[PDB]
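K.L.:
Structure below; questions to follow.
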Amino acid sequence: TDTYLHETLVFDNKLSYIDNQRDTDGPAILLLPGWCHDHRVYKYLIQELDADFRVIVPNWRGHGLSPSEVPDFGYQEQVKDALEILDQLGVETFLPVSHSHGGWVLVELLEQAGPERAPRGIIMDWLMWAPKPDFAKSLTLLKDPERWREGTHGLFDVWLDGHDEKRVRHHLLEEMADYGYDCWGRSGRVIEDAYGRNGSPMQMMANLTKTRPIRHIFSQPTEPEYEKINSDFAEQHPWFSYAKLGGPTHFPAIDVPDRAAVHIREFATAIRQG
């Protein structure tokens, strides 16, 4: 699976990316990481999809097996990076699939690339409402150079949700262990800025120039009030659907990869029949 790992120069920066280079019918599946992790979060998902789809995973600036400090940037830049990697690859039509706050990239990608290129989107486990106090606090801590690690530890708590989930723990404790304050502090300001200026993920999605099929697939928050904002948005919007996957953690791509795959396929197959 590092057998698909590549590095290319994208404007200023060298970025790593996964590309299985599969020669198959489109669309391509663009798996989009959230903040301060990389393609390793998708390694099980890649396996499920590897045969039948071409699978691309861009790593953001300063992200990868070897994280590095980079100048400040936000989701608009993540979007340009992703498209530039797609140009270099000669990829025309893609189905993007985001994790958590990678979603801001996904929704702006849908806008900029438009519905012929990007006709649908899948968002995984992305907090649909405006920050509640506990999350607002976590962001506060991530931005603070004295308390960022404390910041991350509280998020890991929420994310594992009282589960001894071996794979998810491995991702958080090992695969993200090399990411420092330059990333985490940035994630904090970019996400906080994103809610502030777009209201919420749902406000941002509803505001698309060309609305199109988007599904939210999630396991947490587990509470009925959260399912209800998702059911109410879906009642109000024909193009929106959701599925509650019932996995243990914030990372369905890791802990229920078969299930995430089944929704990606469904949306892939809908693109294949006009």
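Chain A is numbered as in Swiss-Prot; shown residues: 2-275, in order.
Method on record in the header is X-ray crystallography, 2.1 Å.
Placed from the backbone N, Cα and C atoms, the Cβ positions cover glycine too.
Checked Swiss-Prot, it gives:
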BINDING   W36, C37, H38, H100, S101, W160  substrate binding site
MUTAGEN   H38 to A  Strongly reduced affinity for substrate. Reduced enzyme activity
MUTAGEN   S101 to A  Strongly reduced affinity for substrate. Strongly reduced enzyme activity
MUTAGEN   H102 to L  Strongly reduced enzyme activity
MUTAGEN   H102 to Q  Reduces enzyme activity by about half
MUTAGEN   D126 to A  Strongly reduced enzyme activity
MUTAGEN   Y196 to A, K or R  Strongly reduced affinity for substrate. Strongly reduced enzyme activity
MUTAGEN   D233 to A  Reduces enzyme activity by about half
MUTAGEN   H251 to A  Abolishes enzyme activity
ACT_SITE  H251  active site, proton donor/acceptor
K.L.:
For the substrate site given as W36, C37, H38, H100, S101, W160, which other residues of the same chain have their Cβ within 8 Å of the site's Cβ centre?
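P.N.:
So the additional residues around the site are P34, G35, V42, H102, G103, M177, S188.
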K.L.:
Cα of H38 (mutagenesis position) to Cα of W160 (substrate binding site): how many Å, rounded?
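P.N.:
Taking the Cα atoms only, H38 (mutagenesis position) lies 14 Å from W160 (substrate binding site).
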K.L.:
Around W160 (substrate binding site), which of the listed mutagenesis positions (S101, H102, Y196, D233) come within 10 Å, judging by Cα atoms?
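P.N.:
None, since no candidate lies within 10 Å.
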K.L.:
Relative to the Cα of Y196 (mutagenesis position), which of the mutagenesis positions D126, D233, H251 has the closest Cα?
P.N.:
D126
K.L.:
When a 10 Å sphere is centred on the Cβ of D233 (mutagenesis position), how many other Cβ atoms does it contain?
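P.N.:
I count 11 other Cβ atoms within 10 Å of it.
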K.L.:
Which of the binding-site residues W36, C37, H100 has its Cα closest in space to the Cα of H251 (mutagenesis position)?
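P.N.:
Spatially nearest to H251 (mutagenesis position) by Cα position is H100.
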